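A short write-up of the structure that comes next.
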Amino acid sequence: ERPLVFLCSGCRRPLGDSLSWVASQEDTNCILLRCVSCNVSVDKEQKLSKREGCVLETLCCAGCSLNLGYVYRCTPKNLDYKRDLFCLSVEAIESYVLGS
Amino acid sequence: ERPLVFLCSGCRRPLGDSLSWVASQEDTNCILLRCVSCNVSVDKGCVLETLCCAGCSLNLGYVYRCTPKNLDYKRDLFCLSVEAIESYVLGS
Ligand SMILES: [Zn+2]
Ligand SMILES: [Zn+2]
């Protein structure tokens, strides 16, 4: 195929690429990355989950402090696969596609 | 192996990527790209118009338009100054 780079919406810093893109979520409109760049920082405050409850710290761009998503830190057995993966909101990243 | 994405030193807009890279050893301060993104705006002894960034105006490089035989490779390629771009490598 052709790989992607994900850029912060608020300032265009590189957040990650499709090489670490493991999975997606249709309802939360997030993509799940195994691996992120130095520009995704982790607000060290554990907040509870408000959906179908996990513990998860929120992600934001080291550059402009835009809210980028969340990481699952603590999860029940059924959600262990999402644990430690970076969920990036689609409404907060912009894709650049390689190949012109 | 893994590809690169080149980006404007000034506003981080994407310029182009290593998929278009032209391996040259003649020039020592420019990356040669066979094609570039919408963000590389071309504006206004070789004739060569100047490249700059469509978002922020930063002088980015140049394009050799008229060349002699020995420079025919550089012709119509976008030379991005490595002092005016940055790169993100995929897999990081
Ligand atoms: Zn940002
Ligand atoms: Zn720029």
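The residue numbers of chain A are those assigned by Swiss-Prot, with the residues present covering 78-129, 133-180 sequentially.
Just so it is clear, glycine is given a Cβ too, placed from its N, Cα and C backbone atoms.
According to Swiss-Prot:
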- A:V82 to E: Abolishes interaction with OIP5; when associated with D-176 (MUTAGEN)
- A:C85 to A: Abolishes location at the centromere (MUTAGEN)
- A:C85, A:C88, A:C141, A:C144: Zn(2+) binding site (BINDING)
- A:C88 to A: Abolishes location at the centromere (MUTAGEN)
- A:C134 to A: No effect (MUTAGEN)
- A:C141 to A: Abolishes location at the centromere (MUTAGEN)
- A:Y176 to D: Abolishes interaction with OIP5; when associated with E-82 (MUTAGEN)
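Within the set of mutagenesis positions A:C85, A:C88, A:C141, the entry lying nearest in space to A:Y176 (mutagenesis position) is A:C85 (CA atoms).
For the recorded positions A:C85, A:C134, A:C141, A:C144, the greatest number of Cβ atoms within 10 Å around a candidate Cβ is found at A:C85.
Listed recorded positions A:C134, A:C141, A:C144 compared with chain B at a CB cut-off under 8 A give none as close ones. Across the unmodelled stretch of 3 residues from A:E129 to A:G133, the Cα-to-Cα distance comes to 7 Å. Taking the Cα atom of each, A:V82 (mutagenesis position) and A:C134 (mutagenesis position) are about 29 angstrom apart. It is 7 Å from the Cα atom of A:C141 (mutagenesis position) to that of A:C85 (mutagenesis position). Of the recorded residues, A:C88 (mutagenesis position) and A:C144 (Zn(2+) binding site) place their C-alpha atoms 7 Å from one another. By the rule that a residue counts when its Cβ sits under 6 Å from some atom of ligand 1, the mutagenesis positions A:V82, A:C134, A:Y176 yield nothing. Cα spacing between A:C134 (mutagenesis position) and A:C144 (Zn(2+) binding site): 27 Å, rounded to the nearest whole number. The separation of A:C85 (mutagenesis position) from A:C144 (Zn(2+) binding site), Cα to Cα, is 9 Å. What surrounds the Zn(2+) site, by Cβ distance within 8 Å of the Cβ centroid and not counting A:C85, A:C88, A:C141, A:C144, is the set A:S86, A:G87, A:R89, A:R90, A:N116, A:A142, A:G143, A:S145, A:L146 from the same chain.
Annotation note: A:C88 (mutagenesis position) sits in a coil segment as assigned by DSSP. Here the mutagenesis positions are A:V82, A:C88, A:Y176, and the one whose Cβ sees the fewest other Cβ atoms within 10 Å is A:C88. DSSP assigns A:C144 (Zn(2+) binding site) to coil, not to a helix or a strand.
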